[PDB]
Amino acid sequence: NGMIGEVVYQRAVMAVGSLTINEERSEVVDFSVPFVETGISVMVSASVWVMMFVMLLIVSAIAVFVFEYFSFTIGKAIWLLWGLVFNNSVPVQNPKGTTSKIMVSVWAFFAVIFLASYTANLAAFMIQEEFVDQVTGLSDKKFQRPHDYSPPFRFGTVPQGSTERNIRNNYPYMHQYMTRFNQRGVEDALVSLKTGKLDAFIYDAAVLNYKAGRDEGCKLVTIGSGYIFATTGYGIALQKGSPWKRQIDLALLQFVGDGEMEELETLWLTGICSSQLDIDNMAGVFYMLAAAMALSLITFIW
Amino acid sequence: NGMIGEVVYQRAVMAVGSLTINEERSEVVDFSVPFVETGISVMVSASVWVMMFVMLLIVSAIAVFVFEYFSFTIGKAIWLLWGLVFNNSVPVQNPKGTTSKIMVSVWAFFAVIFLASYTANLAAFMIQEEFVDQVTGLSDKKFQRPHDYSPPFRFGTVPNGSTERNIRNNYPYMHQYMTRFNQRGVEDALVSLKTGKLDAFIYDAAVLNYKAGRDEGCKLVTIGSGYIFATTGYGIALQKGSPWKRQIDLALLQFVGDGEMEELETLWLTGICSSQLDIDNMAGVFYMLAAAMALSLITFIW
Amino acid sequence: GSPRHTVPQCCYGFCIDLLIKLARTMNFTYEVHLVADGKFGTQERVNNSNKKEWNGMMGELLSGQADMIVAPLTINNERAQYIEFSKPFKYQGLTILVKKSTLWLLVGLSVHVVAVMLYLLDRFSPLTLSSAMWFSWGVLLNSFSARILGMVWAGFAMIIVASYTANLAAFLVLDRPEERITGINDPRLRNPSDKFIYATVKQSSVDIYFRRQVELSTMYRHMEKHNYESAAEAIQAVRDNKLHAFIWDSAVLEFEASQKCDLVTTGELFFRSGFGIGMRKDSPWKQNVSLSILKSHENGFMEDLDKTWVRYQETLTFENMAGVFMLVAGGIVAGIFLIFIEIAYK
Amino acid sequence: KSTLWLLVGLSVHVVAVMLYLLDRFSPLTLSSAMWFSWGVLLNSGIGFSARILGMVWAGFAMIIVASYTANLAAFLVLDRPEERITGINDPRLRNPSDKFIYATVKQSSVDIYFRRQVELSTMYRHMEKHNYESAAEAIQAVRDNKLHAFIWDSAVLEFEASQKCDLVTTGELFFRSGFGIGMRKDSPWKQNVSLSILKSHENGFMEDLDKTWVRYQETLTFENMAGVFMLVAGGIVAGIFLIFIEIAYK
Ligand SMILES: *[C@@H]1O[C@H](CO)[C@@H](O)[C@H](O)[C@H]1NC(C)=O
Ligand SMILES: *[C@@H]1O[C@H](CO)[C@@H](O)[C@H](O)[C@H]1NC(C)=O
Ligand SMILES: *[C@@H]1O[C@H](CO)[C@@H](O)[C@H](O)[C@H]1NC(C)=O
Ligand SMILES: *[C@@H]1O[C@H](CO)[C@@H](O)[C@H](O)[C@H]1NC(C)=O
Ligand SMILES: *[C@@H]1O[C@H](CO)[C@@H](O)[C@H](O)[C@H]1NC(C)=O
């Protein structure tokens, strides 16, 4: 049906338009050399602690040497040490040794440069924004049971296409999961991905790449960059035994060798492209307070 | 002689190469329409403190009122308050009133968010890339006399050029000063500006823009983009009475309004191109502390 | 807009003074008037007899109603294909005019739990209750066994305020919504919608310039919705955000930016051309006018006219601490109410 | 892929002494009040209008340290050493230099691809003095920084990026071509194996070959402040030596 029937029944001489290539199409007609990378695609929406512990032991030992030198500076001065890290204005101890004043001045400059470097660390961590994809590839755990995760979601394709046939070559059960999740249109599926009527979508590579490029606001995000996909290529459909095959192939491979194809891809394809959330840091906060109440339960035996 | 001598005396048809347009050339030749904006150019290398002070007096008055409820920190509460604005924690006083402690905690929250907003203000000031222009036009008083200002500087042109004729028809005294400061080569003046054997240079706009767009380090920056300048254009010079004028002008204006001229500008022009210093703020620091010790010496009269 | 109203008026300005200048140059008289309807002029068929005509200043020029256009006419290809142009007196391009806690409260409830569990830790294994309460007042904002967990919480408080400083500097310093369009090369404007409302002056040179180029055709099918008569109506429509962008020349939008500080241009700049004088066919008023314009360019009289009109022009930290400022000003009443409680209890 | 702080230090060495003189002039006292000034410009550390000057000095403490938070954000956060090239549209390779060492295999497909494109003639002037015979020699030369760029296919370069961290590629991708099977003239093996290759593309056998070799790959804050960390770890000896000097005084 469509173009392939017009080539087989020979009312069409050649189909120069965009066309996917798979096994049975290569059986029934003959194609050209490829000219664009078009697979398929899916659319969705340590030692520092050790050395600071070592330096804390060094400061505690020098505090012991201050108490042996020249009034609770034996082991409680760590309450001065890890209290002046944070500048809390909580009274701890008034030091009576020159060694204590010099060491606390060194530790105060060290705490100032440590908090400055930690602000730089938070800046560099804030610039590094995450960009992850939950679905890895076609062998996803989501692609075996969507109810195994707590929302059972849905993902569709185009009907009656070569992509569905390649899925049925891969997995008939994937087609059985997809059969209740079919839809009609390309931009209909796009709007269904906009308004939450659809969560993911599976089609060829460059079409969804261009639709992600024209996505208003970089909202719908692709998965991967052509790694776990079918990796086929568009060609030019000709009749079997046509004399124009070698000439069109040489003309296309001449058209690649000057950057003119890259100029047309520049002209027609444009694949372009913050609040209070610290759930990793807050998870660390909850884990350290659980460790704190565990240590208090350990110290409750005395 | 030159381009005009080869055009007018009929050893050539048209002058395609880069050439300025002035009055006597337009007397002897009939130019085309311009195609690039090429004039001339010169190359070289409030309300926080008052209301916060009023709120500081409000906090001191509430501290006096808490003393009226209930030791000697009546007028010494300011030395606590503005000393703990900056949170360097000078040892001042430990407050006794509960409402005073709540007020100090609220003002300390205000001080923490104030210093955070001040760090954000310093980061936003660190964002902007500021530029300086020691000469802001051809009508500078520096150009009037190198004895008018304390360093006697220098400015370069090219000999036997249209810029010299424009100076002679516009500023004869400036031509008299340029007579002291002549040189020969364009790249000679380039090397003199890089090494430091020349201070200023006077030429056309786009030539110096392209020389700035391909230099490593990009020391040489112009003054604006042709705003206090001659603002003429490069075109094609033909013989007076040639029938090619209309056709050449229509071909050029067809070449303008399609982006192909912009493509050639991309092909032949390049559109490319700090440390820790706060010594102005440091001089302000030293002068304000000298004014503060002067105020202390004024108050020492009692 | 006019049923019947045609009057003499006082006209002045930039090209008016240029006209006075070249009237001083060679001696002639004149008759300054304006266009019948405010259009530059485009090559357009009248829909009887299937015939192209011109309107506006060009339609009054070719009909003999006008003989010299001293006006900001944009020189392009097709308008030069019929009549003659002098050399341009103004050089510019084209550009675009536009118009330019909760988890902390959870941590506060957490330290409300922390103060109680630390005081019970001090109570179980050995004015003191109010002393530990005031210690909690000194800990939860940071203005011996329980003090270990207290200084652990002080570390929590510093790392929370460090994250708060970091993401406030993020939210108001580093990241930014793309308020800029980046000129004609914006991919979202290539296939626009009802959220990007932008157009041009009706029957201007911008219409022909965007009708020619084949890679700007789709925007030409969008900007034909809201074609406006004058640029003042475009300023008025973008002034109430009925539009979202506008395509116009450089120096006019720079003058409007010097007028209104919210009307801001953008980065890109294309179609480098020039305003010149609209002229007739082969006439003895052709060489003199171009020589006089070039004589006005070689001296600073162009810069003097820039001084008349073109060159002629016309943090504070109270943004997110405005509500905090109001809360500090309102907490004084609560502190006085606590003073009333401390009076009334004894 | 400092001096201003020293001037501030000499300044506060003037400031502490002159503020103690001004506090004596406006009524172990000397060392204790100097240590009080040490606690003024720093955190507390120790337990009348001259204090006003001191609290004014406290404000300058913030305009030190917040400024110390400012300039490092200009020193490590926003700035970046220009080690990227960003592909073929770099004018550094369009207009080359003597140190811009870019090459490929001598008499390869890249050489003919740049020899046909006449606008790429200038780079064609360079590699004829610089090309190698094998890409492993190029990896060994760029490891010793004898190269500075290397026009090459993406698979080998991304595999060596998975091998070594310093081997870093770029973003632009030109002449998007294919690796296939070189065949002879008219023969049925041009057909059969081709369908077999397509039989490899339809299933996950190309995916398994990617998993075997292609797909499978192979803060700390010690950039320059580690010298300051060594200074903190080493100044303890000189401090305790000064404490022995203070013992020799007493
Ligand atoms: C300018 O023209 C005169 C004509 O004699 C010539 O002597 C002189 O060398 C020229 N200077 C340059 C380098 O343009
Ligand atoms: C001004 O007009 C007079 C009278 O027509 C004429 O003689 C004179 O040449 C004119 N001036 C010039 C030079 O245009
Ligand atoms: C086209 O012809 C009709 C005839 O009624 C008339 O309205 C007008 O001349 C043209 N259309 C416009 C602009 O209304
Ligand atoms: C300017 O006007 C006069 C008017 O006759 C004419 O001769 C010529 O066009 C110009 N001047 C010259 C070159 O005589
Ligand atoms: C594949 O090779 C076999 C060898 O017997 C041959 O029968 C066949 O022609 C080839 N493929 C097809 C189906 O044409």
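Numbers in chain A come straight from Swiss-Prot, and the residues shown are 494-538, 555-579, 598-800, 809-837, in order.
The way this entry was determined, per its header, is electron microscopy, 5.3 Å.
Heads up, the Cβ atoms here are built off N, Cα and C, so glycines get one too.
The L-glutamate binding site feature in Swiss-Prot is assigned to A:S511, A:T513, A:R518, A:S689, A:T690, A:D731; the stated evidence is experimental evidence. According to Swiss-Prot, the mutagenesis experiment A:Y730 to F, L or M carries this note: Strongly decreased sensitivity to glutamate. Experimental mutagenesis at this site is recorded by Swiss-Prot as A:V734 to A, annotated: Decreased sensitivity to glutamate.
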> Taking the centroid of the Cβ atoms of A:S511, A:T513, A:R518, A:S689, A:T690, A:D731 (L-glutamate site), which other same-chain residues have Cβ within 8 Å of it?
Replying inline: A:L512, A:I514, A:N515, A:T531, A:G688, A:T759, A:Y761
> Judged by the number of other CB atoms within 10 angstroms, which among A:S511, A:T513, A:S689, A:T690 is the least packed of the binding-site residues?
Replying inline: A:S511
> Rounded to a whole number, how many Å is the Cα of A:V734 (mutagenesis position) away from the Cα of A:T513 (L-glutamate binding site)?
Replying inline: 12
> Between A:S511 (L-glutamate binding site) and A:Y730 (mutagenesis position), what C-alpha distance do you get in Å?
Replying inline: 14
>> Helix, strand or coil for A:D731 (L-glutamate binding site)? Use DSSP.
In response: strand
>> Can you tell me the CA-to-CA distance separating A:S689 (L-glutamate binding site) and A:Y730 (mutagenesis position), as a whole number of Å?
In response: 10
> So how far apart do the L-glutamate binders A:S511, A:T513, A:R518, A:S689, A:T690, A:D731 get, largest Cα to Cα in Å?
Replying inline: 16
> When you measure from the Cβ of A:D731 (L-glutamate binding site), how many other Cβ atoms are you left with inside 10 Å?
Replying inline: 21
> What are the non-local neighbours of A:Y730 (mutagenesis position), defined as same-chain residues 6+ apart in sequence with CB under 8 A from its CB?
Replying inline: A:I533, A:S534, A:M536, A:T684, A:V685, A:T690, A:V713
> How many neighbouring Cβ atoms, not counting its own, are there within 10 Å of the Cβ of A:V734 (mutagenesis position)?
Replying inline: 16
